[PDB]
Each structure stands twice: as C-alpha cells, then as structure tokens.
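Asks: What follows is a single structure, and I will ask about it in a moment.
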Amino acid sequence: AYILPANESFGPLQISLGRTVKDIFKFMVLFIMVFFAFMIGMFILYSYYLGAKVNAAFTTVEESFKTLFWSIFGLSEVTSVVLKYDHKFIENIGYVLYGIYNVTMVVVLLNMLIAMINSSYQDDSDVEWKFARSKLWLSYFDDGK
Amino acid sequence: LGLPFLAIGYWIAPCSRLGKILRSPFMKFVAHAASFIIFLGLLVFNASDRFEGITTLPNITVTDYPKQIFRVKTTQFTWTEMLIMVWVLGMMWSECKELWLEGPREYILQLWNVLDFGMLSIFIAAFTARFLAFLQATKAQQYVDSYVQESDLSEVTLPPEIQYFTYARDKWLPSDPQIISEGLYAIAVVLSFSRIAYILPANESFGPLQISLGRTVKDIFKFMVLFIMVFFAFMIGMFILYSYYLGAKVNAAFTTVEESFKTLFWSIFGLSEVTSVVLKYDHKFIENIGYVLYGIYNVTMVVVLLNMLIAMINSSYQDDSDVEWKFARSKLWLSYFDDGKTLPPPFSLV
C-alpha cells in the first residue's frame, strides 16, 4: 500500500479503504463497550461452572472474550451456553444473553453500514487519490533516495 | 480516584473554591460519570477472583473450618459486594427522587429512566435472593453450632433441612435462591455496562454515533415485529410437523415449542445445523417437507433482512446528524444545570 497510490486503478481503492478504516475505528469503540458488557456478564454467569459445561466458553475472561469475538463471524457454537447440571435458570439466561449479544451485533453492524453508506453519497475520490499520489511523488522529488 | 476526598471536602466546606468547582454542571456530570465508572470497576473487581477460572471443581466443597456450612461461605457477602449494594441503593434513591419529583407517568416516557429502574430493580432482586440464601445458610450454621458437636462435618448424618446446605453446586436445586441471584446478577451486570451511553452524547466524536445507533434501534423494532410474525409462523409449523418424532430425530430441534424457537432463532446467525430436519424413520415426506420449510424460512430471513436494510439505507439519505447530537447533548447539559446533583450517588443518601 506504499506503492498502491501510484497506480491509477488501485490508488483510489487504497484511499477509499483507508477512509473506511478511519470511520471503522469509531464503531469499533462503540462495539467494544457492548462487547465488554456481554463478556463480563457471561463470564460472571458461567465462572462457577468451569467443570460443569460442554465446553470452556465463558468460564474465564479469556474464554468469554474468545467465544464472543468468534461469535462475530459465526465461529462459536451454540453449545457454549449449555451446562451439565440441571440449572435451567442459568442456562436459559445464558441463552438469552448470548442471543441478545448476537442481535446487538447485527444492530451495531447494520448501523455502521448505514453510516458508511450515508457518509460517502454526499470528483472527491479522484481529488483524494491525486492528493495522496502527489504526496508520494513529492517524497521522491528531493535529493537523495 | 479522589471521589471520597471530594465528597468529604464538599461536606465540610460547601462554600469554597472546591464547592464552587463541584457545583459546575460539567464537574457534576464528570463526578456522576466517575462514580458509575467506579461502580463498573467494583462489579469487575467482585469477580476478579475467578478471572483465570475457579481453582476447585463445582462438585467439590471447600471450606475454612470443618464446622462450617458450605452454603455459608458461598452466600456470604464480601466487602466489594456490600459496596455494590450501597451504590445500587444510591442510584435507586436517585431514581426514586426523580420519580417522586417528576410524576410517575412522565418518568416512564424516557427510555433511560425505565432502563435504569429495571437494571436497579434486577440488582435489588439478585441481592435479595442472595440474602435469602445467606439467611438459610446461617440458619443451617446455627443448627450445626447448637445441636452438632463432633469437630468434623464429615461423619455426622445431618438432617436433610441442614444436610442440603453441605452440598456442592451440582446438588443444588434448580430453584436455589443463589442460582436465581447469580442469573439476575449477570443480567444486571450486562445492563450496568450500558449506562456508558449516558456519557456518550457529551463527547463530540461518539455522541453522533450514539444518536445514530438509537435511531437505528428505533427503526429496527418495527422490522422485528414484522420478522416476529413470520418467525412464529415457521416455529408453529415446524413444531407441528416434528412434534411426533421426539425420539426419532437426530437432535431435539422442533420437537417442542422451545426447541423450535431455539433452532429457528439460531438459524438467523447460522448456528443451527441442517440436521435439525433429519428423521430416523423412513418418512421422507415429513423430512423433505421439513427441508423445504426450513429452506423457505432461511430465504424469508434473507428477504426480510434485505428489505430492512434497504429501508434503513433509504431512510437516512434523504446537518441533521449534528443537530440530532447537539439536541441530545443539550438535554444532557440541562440535566446538570439545575441546583443539586453536586454529589453523585451513592454519596447522596446522607
């Protein structure tokens, strides 16, 4: 991507990707707070069932983080909230909290997507890439290198 | 860090440079935000002992002295827990003051007020259930200390009303007050780590994000109702189809109403396997109809999600965001303009 802005076909793509990342960071912070909310809550719920669960999810803080993060991409199984004891109150609350976390994930992703859509529909891309490419060229104009 | 010191200084010297600074609406808002951050840190510190996991198996009872009831140490309240109760009581008192000074009808209008009341009520219910469990455990401990003299609670057959309190978590009843307390406490903790959005509109970079997220949720609710009707349609249909094959299926999906709900809800995020519609008997008519209905439900899921996405896209593309956030932030500022609120909870009960 140091070389990408020099190309006419890929330079604007690099600028658009960088702008997307910059706007992505704010929604990452927004998602981080809710992610921490569900991580702490599910860890508190399932910390007392370390040896009484189908898997190790939510038994520790690291396990809760791993399960919740991989729930973003659907890589966490639904058995993460299933207990071995007949404590259906804890299991059902884990089911509800995991489901609410998944729905909140969709809502946050959707809101971020709508913001990205209604933040670029307002020559701008060409000027953006040309400015970046001019900076690249000016970096090689001086003596040396 | 210095909130207790500031509270003490305000109490001893209400009229001074410290008192003048504390009465500033920005300082009152900062104190309230800092107090809630302390509350969140208290919740995290309360579970800090289990951060790397419990060192003992759930089916093993570990106590301090041999004559100790296990439920006594499991249900005893820690100092951090007592601080959490004090904080919760402070916020409940603040909410009750708002309710009494602003009318019960108008109080429910704001989503923040009802959400705060629900979170605090769940906290009170969780701590009440833990208190009942602690009371029962102390009653068992009193019985042990009175009518049992063996210096070892391992060779004595205690009565069941007292023997039940020596059991590990595996033998606890499903309706155990401590189990109810733990579940409600987990819900209250999740709800507690949501009042950061009380502070979000004050920031210029995150305030508009909060307003946009709230608007997205408000428009989301209508499509949730739209999705609920079709979800109920397929839930009832597949439950009716598969209720007669409870013991003749690969898994338990669609055998009961709860199983149908779980399978269909987790099909939204792809967490339900395709074997949910596979039978063990050679009834290919039922199995194929389940396949078709599950596929139609999945396609309908995509269609509803797509239509909702198109609506969201063509409902905001029509300065509006800046005005929205500025209005919300002005409401936040006006909430701290009036006299009072100098000392955030729980440093307000006195």
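We number chain B the same way Swiss-Prot does; the residues here are 431-748, 752-783, in that order.
Just so you know, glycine gets a Cβ as well, placed from its N, Cα and C.
Pasting the feature list from Swiss-Prot:
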- B:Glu525, B:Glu528, B:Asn543: Ca(2+) 2 binding site (BINDING)
- B:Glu525 to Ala: No effect on inhibition by Ca(2+) or thermostability. No effect on activation by diacylglycerol (DAG) analog; when associated with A-874 and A-883 (MUTAGEN)
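Would you situate these features in the structure and describe their surroundings?
Replies: Here the Cβ of B:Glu525 (mutagenesis position) has 19 other Cβ atoms within 10 Å, regardless of which shown protein chain they belong to.
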Asks: Using the recorded Ca(2+) 2 site (B:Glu525, B:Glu528, B:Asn543) as reference, state which further residues of the same chain have their Cβ within 8 Å of the centre of those residues' Cβ atoms, listed in sequence order.
Replies: B:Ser524, B:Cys526, B:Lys527, B:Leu529, B:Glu532, B:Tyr537, B:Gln540, B:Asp546, B:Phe547
Asks: Can you give me the same-chain residues 6 or more apart in sequence from B:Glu528 (Ca(2+) 2 binding site) with a CB-CB distance under 8 Å?
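Replies: B:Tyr537, B:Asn543 - these are the non-local Cβ neighbours of B:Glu528 (Ca(2+) 2 binding site), listed in sequence order.
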